[PDB]
Amino acid sequence: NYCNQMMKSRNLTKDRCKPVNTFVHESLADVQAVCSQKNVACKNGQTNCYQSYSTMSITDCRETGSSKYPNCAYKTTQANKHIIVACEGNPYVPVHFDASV
Amino acid sequence: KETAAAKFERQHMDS
């Protein structure tokens, strides 16, 4: 399973199991460019989030309820949804994912 | 070591 693999590699589940995790299959430039797009509030209230104009190719990785460290199972779900990230700093760049419209 | 914007790239980015 892609999730078990990527998650494993990226050190996302090499010392704990992460419930959720979205991987974007678009160029980093394109993704970073989102920081100058539709400005909306994040779930945390703060209004420094920017929804993508278009839909990106993604992969929702969910931990199935039956798994426990050191064995983290992941349900892979491919999709094409708008992303919403929280940009901060200079250069303004994505530092938090937030949702997939 | 690993900035906030760097950690994003590693955790989510998979161009």
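Numbering, chain A: per Swiss-Prot, residues 50-150 in sequence.
This deposition comes from X-ray crystallography, 3.0 Å.
Backbone N, Cα and C atoms are what each Cβ position is placed from, and that goes for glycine too.
According to its DSSP assignment, A:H145 (mutagenesis position) is in a strand. Cβ environment of A:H145 (mutagenesis position): A:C91, A:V134, A:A135 lie under 8 Å away, each six or more residues apart in the same chain. A:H145 to A appears in Swiss-Prot as a mutagenesis experiment; the accompanying note says: Loss of activity.
Positions annotated as active site, proton donor by Swiss-Prot: A:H145.
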